[PDB]
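To start, the structure itself, in structure tokens.
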Amino acid sequence: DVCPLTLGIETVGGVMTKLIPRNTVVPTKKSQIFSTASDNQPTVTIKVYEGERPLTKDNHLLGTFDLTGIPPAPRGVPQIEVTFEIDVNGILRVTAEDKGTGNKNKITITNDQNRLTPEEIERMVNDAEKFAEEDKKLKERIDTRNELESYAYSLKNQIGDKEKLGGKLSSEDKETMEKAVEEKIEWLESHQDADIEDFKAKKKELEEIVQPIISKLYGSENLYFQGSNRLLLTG
């Protein structure tokens, strides 16, 4: 037996993130490490969805649960492992664990809880075929946006981290780059609608300030700063 629909969770931006792909045989176990969407975020909300659309508003909610007691850390560093366990019966168990503290939380979802009619399931597949290219383009834009944000958040963290980049750095380099990533982050908050080229343009701008600095803090001109690309969850 296989999964009728792709299973996953909602990430920042109402974004569907795949955990169990459609037509995956049961039983199966699949996991992915996520992180916080906010600085000093003590809680992450896990929302479970089924569907083939890039935005969770077009998919179907199966359930939700919280993971609390997360130690104060910058955005993107808490290690939240989310696991999807399906057994033969169709029982879905979703777990969220902090890899640092070992604090878990779980939800058990039975196939009868919020069961979709076969007409609903087909309509969801028909929609994913009908909007296949529009959803293909939206996904690539979302991936480009999240990459720029990962790159922006990682920098702001490293600039503050004395054990790594912040230690090697100096002023005016520290003030130059902090102001620069702050200006890009402020832009992002009011430009989630932006097209692929605008996201791509804003990064190349941030890089032409970061790279000349990185190139001389360390020896090579072949060293580039890159973000964790960790997907984020709201709380």
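We number each residue from 1, going along the chain as drawn.
Heads up, the Cβ atoms here are built off N, Cα and C, so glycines get one too.
If you check Swiss-Prot, you get these features:
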- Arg75 to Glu (Swiss-Prot position 492): Significantly reduced binding to ZIKV E and NS1 proteins (MUTAGEN)
- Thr101 to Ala (Swiss-Prot position 518): Significantly reduced binding to ZIKV E and NS1 proteins (MUTAGEN)
- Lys168 to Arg (Swiss-Prot position 585): Complete loss of in vitro methylation by METTL21A (MUTAGEN)
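All features noted in Swiss-Prot, drawn onto the structure.
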residue: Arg75; record: mutagenesis position; Cβ contacts under 8 Å, 6 or more apart: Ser35, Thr36, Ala37, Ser38, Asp39, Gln41, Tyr153, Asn157, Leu232
residue: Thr101; record: mutagenesis position; Cβ contacts under 8 Å, 6 or more apart: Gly69, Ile70, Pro71
residue: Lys168; record: mutagenesis position; Cβ contacts under 8 Å, 6 or more apart: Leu217, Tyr218
